[PDB]
Amino acid sequence: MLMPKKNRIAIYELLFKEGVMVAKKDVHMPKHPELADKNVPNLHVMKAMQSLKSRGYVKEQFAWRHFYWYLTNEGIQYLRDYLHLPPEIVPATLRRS
Amino acid sequence: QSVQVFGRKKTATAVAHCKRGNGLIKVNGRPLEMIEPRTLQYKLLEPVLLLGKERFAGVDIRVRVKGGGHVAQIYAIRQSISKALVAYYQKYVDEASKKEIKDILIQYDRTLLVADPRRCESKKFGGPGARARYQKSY
Amino acid sequence: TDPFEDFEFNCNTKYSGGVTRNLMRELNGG
Amino acid sequence: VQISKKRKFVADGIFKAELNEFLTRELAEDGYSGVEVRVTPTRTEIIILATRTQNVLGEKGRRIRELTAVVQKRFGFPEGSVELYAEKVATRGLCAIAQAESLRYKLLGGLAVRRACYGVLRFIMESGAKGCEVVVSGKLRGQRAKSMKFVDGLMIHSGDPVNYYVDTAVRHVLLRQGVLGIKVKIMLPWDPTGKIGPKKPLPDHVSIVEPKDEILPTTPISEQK
RNA sequence: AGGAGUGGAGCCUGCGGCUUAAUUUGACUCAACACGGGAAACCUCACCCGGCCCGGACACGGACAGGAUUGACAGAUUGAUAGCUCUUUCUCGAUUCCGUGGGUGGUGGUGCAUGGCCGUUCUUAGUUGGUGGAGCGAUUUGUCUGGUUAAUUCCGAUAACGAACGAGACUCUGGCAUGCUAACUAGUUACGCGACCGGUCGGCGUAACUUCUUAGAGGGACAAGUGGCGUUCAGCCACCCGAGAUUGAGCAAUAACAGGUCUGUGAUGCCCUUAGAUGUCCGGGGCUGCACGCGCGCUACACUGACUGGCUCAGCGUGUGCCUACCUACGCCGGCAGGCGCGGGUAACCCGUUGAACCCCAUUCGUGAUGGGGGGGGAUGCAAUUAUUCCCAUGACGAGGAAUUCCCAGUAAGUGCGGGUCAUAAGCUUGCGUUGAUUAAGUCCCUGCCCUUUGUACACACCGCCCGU
């Protein structure tokens, strides 16, 4: 869980600005595919993912080398509380019904 | 439109386009009796002394050849020449001596009019070749 | 729970009597 | 810009494999029946169909948007390049997963596996399927893992038509000591082709027609049209 | 009957005890060894180190918030390259710490587990109801003495009749444009030139109204033709014909093996699984270490041929990839690559008429172990090393340890072309050509499976049962 918190809040902010996000699990990569040109250690973010899935707030899923999130009303509400997001933000995935 | 019944031996196909001419024959830009191995020289010689020069003096024949192997090209060139001669000399002039020459052909070698049907056999897994299997370990 | 095939794959095991009794209970229940 | 055919066919195979494994991993609870994918110019789409139409469509659209975002973000798909179409059911030539799910979620809540086998067998042969096989592998009575296979009806295995008379689904049910793994196979009905069963008559059987009765002529009888 | 006929001689990843921690298994005699489609320092070791992060959420104890992985420089220093133990110093900003039970890193514990598909008994021809007949019944007949057939394939007899799966038909594949669907980009006779002055250049011209190799339809062959044999039925043989009078594979029973795969997989038999290390971080020694020790892998093994090239022939294997980057024309230095723009193309366009293989030898080796296989370097990747992957040298074997190996017409072998690792092939393998064959139209012997009758005190079924001291 040993990633400095600035990347944590950045990832949470981009998560809620986009909705769900993807995860590739590997230690041999130099730089993240989507998060390239930043040099973010993958192990720390992986530990953060397994911690939040063990903490019991996003339904933990191990799906064949490629991970996704599980968004729900409870998960979105908890992310809002944890990131202290303003009470005006709505995700772009629910646009126009 | 056209028959052009050609000739095939194994995978090697040779076609003899025959038309009105002087009777001389060419095989792939080349006359006949200069084959490099020159062991099947008489094999290509066969038709000319089988049917006679008196029938090979009024038709220009051009032979095109393609297909692997030294011998495989042969047994098809002569077949192509023979069948082109049958076709041309039948469609125009007469049918009695047509029967004569085709009968001479048949009694010498049936292959000169009708092609060899049998070809290669595909290989199945579990062995080196088609029917042979690998050595069983014991 | 179904007595019909319970009897069909238990009549050789330890539970032959119970499944037979249940199957006969289904057939004539009175 | 130009691309070959074999390589993109294999890439589409990759995409199909991943989407189908993910689908069979999640959607097994909500009664889906038939799922496919389709292509429009510079556009890919996924379509689903079931007896529970709006249930599979989901509530609040959570399933739709969530899984579409998943595929969009995983498979390099540009945003918006995936949508869901609509369809309808022709007939019952593909009726296995409804009863399979029924038995599965009866057993999950407490139910004997073989009672479910009885029920699924009887419903499937009431539906009109030619034959059905259910192989439950594992421990049912005792610690010997016997592959309890239950067959009913006819099953051919030999011939060119035999390529297109099989349907298969897979599931599992839970005991604490071990898992009972249920494969369900169904033979397809030639008679209810529904345009899927071959229109052509069965090869071996020379499909003959009843002759037509008529009066054998004795005196000439002539009609004017 | 016959060809390699193996192993005999140095000649695969795996391989038996295997001395050291290690050169081990996850498969064990038609069910272990090209095994997880391995060109082995690794992802091309699981057995090995230590720095590499210490997965703990969920009731709550500790100053009742600062207990620093993340910061390198000639002395500390289980690599000075780790803040890991020298009196010494440090890079985020709330989240390292210890605990009933959860999490897992699943190559290490079992397979006498199925996530499901495989392999197999088995591709030998077997298997099963219904109604009827026999029997008190378990059961039996149908499913058979006979002939025939590749076939439980038919005919025939017939207390059985009628059906089903399997066999077959069915699909594709060489024979099938001897006529029809018709592109110069692959080929298509006609069209003064070039060549000596009438005959070869594939560099050029009727946009020829496609015979070729490029293929959608359609056609053909059926034991119908004849002769013969047959209880004259099923059928069988020969002959005349025809491209073809049996081409190969594909699909392949019911039921089972106490088979393989959790090493395709986080559902699943599990004491160390309280995140103490198999990889995350390092790759050293070797499955390249030696003795019958199980493994087709062994090209070639000499005057049939080894040399040098005068030489003349379709692989119809295929070869430019959303987070892809690995396929030398035009000129030259060179034994390979190396290139300087530069491999013509996302392909029948570009490799191309893909000149690869026994051959008229283009100096030599006329009978012998010989001309016959035959230790330093210049350069793909982080590292040539027990030459993994080019240059000069110091050249057993006799048709070969006793050898549960395949094969009956384009077939055994030779040889060649490629695809699996692709950083450049594979000592195997998978497809395809070329050269191309001698015995056969038979039989149960010695090998296996199957059937009938028969015996049985066996039923876990002879690896049985069982008697006696």
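Just so it is clear, chain D uses Swiss-Prot numbers, and the residues here are 3-227, in order.
The header says electron microscopy, 2.9 Å.
Each residue, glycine too, has its Cβ placed from N, Cα and C.
As given in Swiss-Prot:
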MUTAGEN   D:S6 to A  No effect on phosphorylation by CDK1. Greatly reduced phosphorylation by PRKCD. Abolishes phosphorylation by PRKCD; when associated with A-221
MUTAGEN   D:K18 to R  No effect on sumoylation. Abolishes sumoylation; when associated with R-214 and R-230
DOMAIN    D:21-92  domain 'KH type-2'
MUTAGEN   D:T42 to A  Abolishes phosphorylation by MAPK and translocation to the nucleus following exposure of cells to hydrogen peroxide. No effect on phosphorylation by CDK1 or PRKCD
MUTAGEN   D:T42 to D  Phosphomimetic mutant which is detected exclusively in the nucleus
MUTAGEN   D:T70 to A  No effect on phosphorylation by PRKCD. Abolishes phosphorylation by PKB
MUTAGEN   D:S139 to A  No effect on phosphorylation by PRKCD
MUTAGEN   D:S149 to A  No effect on phosphorylation by PRKCD
MUTAGEN   D:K214 to R  No effect on sumoylation. Abolishes sumoylation; when associated with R-18 and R-230. Abolished ubiquitination by RNF10 in response to ribosome stalling and deubiquitination by USP10
MUTAGEN   D:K227 to R  Does not affect ubiquitination in response to ribosome stalling
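Structural mapping of features recorded in Swiss-Prot.
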residue	record	Cβ within 10 Å
D:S6	mutagenesis position	7
D:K18	mutagenesis position	12
D:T42	mutagenesis position	10
D:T70	mutagenesis position	20
D:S139	mutagenesis position	17
D:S149	mutagenesis position	10
D:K214	mutagenesis position	5
D:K227	mutagenesis position	2
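Between D:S149 (mutagenesis position) and D:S139 (mutagenesis position), the C-alpha separation comes to 4 Å. When the Cα of D:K214 (mutagenesis position) is compared against those of the mutagenesis positions D:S6, D:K18, D:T42, D:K227, the shortest separation belongs to D:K227. Rounded to a whole number, the distance between the Cα atoms of D:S139 (mutagenesis position) and D:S6 (mutagenesis position) is 44 Å. Among the mutagenesis positions listed (D:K18, D:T42, D:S139, D:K227), D:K18 has its Cα nearest to the Cα of D:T70 (mutagenesis position). Put simply, of the mutagenesis positions D:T42, D:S139, D:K227, the one whose Cα is nearest the Cα of D:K18 (mutagenesis position) is D:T42. Cα separation, D:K227 (mutagenesis position) to D:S139 (mutagenesis position), rounded: 73 Å. On the backbone, the CA of D:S139 (mutagenesis position) and the CA of D:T42 (mutagenesis position) stand 42 Å apart. Secondary structure of the domain 'KH type-2' (D:21-92) per DSSP, as helix, strand and coil residue counts: 29 helix, 14 strand, 29 coil.
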